[PDB]
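First the structure, in the form of structure tokens, and then the observations on it.
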Amino acid sequence: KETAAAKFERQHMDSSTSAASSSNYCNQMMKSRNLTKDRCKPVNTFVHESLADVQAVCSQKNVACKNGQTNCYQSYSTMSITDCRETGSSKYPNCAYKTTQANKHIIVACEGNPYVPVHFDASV
């Protein structure tokens, strides 16, 4: 089965670009990372930082997760991210997104040994 750590990398890591490439980026990436296979996933964030820098967030500021669990962590530094947001006119299987870049602190949930990101909770 795909591991939880690998699923986070597939859904949320894009270190090959420094920023929300193009207006096409979320349309291409939501499809290529398999987030439009079963339905249009409504919102998703990609992080444009190294894998090591995202993994290191699991040792940074401990914050409450939106679900009330305690295993979330906020990055001390801002990170380059792209938020993808399904358009009003998007109909599966032709899932359409708006691409918006930001520089924000990320909040991730971490689990396991090694203790690594398994969930993207929020950006602030």
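Chain A is numbered as in Swiss-Prot, which gives 27-150 for the residues shown.
Cβ coordinates are placed from backbone N, Cα and C, and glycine is handled just like the others.
Per Swiss-Prot, the feature substrate binding site maps to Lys33, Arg36, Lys67, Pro68, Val69, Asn70, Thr71, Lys92, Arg111. Mapped onto three states, the DSSP output places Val69 (substrate binding site) in strand. Taking all protein chains in view, 11 other C-beta atoms sit within 10 angstroms of the C-beta of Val69 (substrate binding site).
A 10 Å cutoff on Cβ-Cβ distances gives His38 (mutagenesis position) a total of 20 other Cβ atoms nearby, all chains included. Secondary structure at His38 (mutagenesis position), as computed by DSSP, is helix. Among the sequence features in Swiss-Prot, the mutagenesis site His38 to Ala is noted as follows: Loss of activity.
Here Swiss-Prot flags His38 as active site, proton acceptor.
In Swiss-Prot, a mutagenesis experiment is listed as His145 to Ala, annotated with the note Loss of activity. Over all protein chains present, the Cβ of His145 (mutagenesis position) has 20 other Cβ atoms lying within 10 Å.
Positions annotated as active site, proton donor by Swiss-Prot: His145. Classification of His145 (mutagenesis position) by DSSP places it within a strand.
According to its DSSP assignment, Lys33 (substrate binding site) is helical.
Under the three-state DSSP scheme, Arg111 (substrate binding site) falls in the strand class. The Cβ of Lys33 (substrate binding site) lies under 8 Å from the Cβ of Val144, each on the same chain and at least six residues away in sequence.
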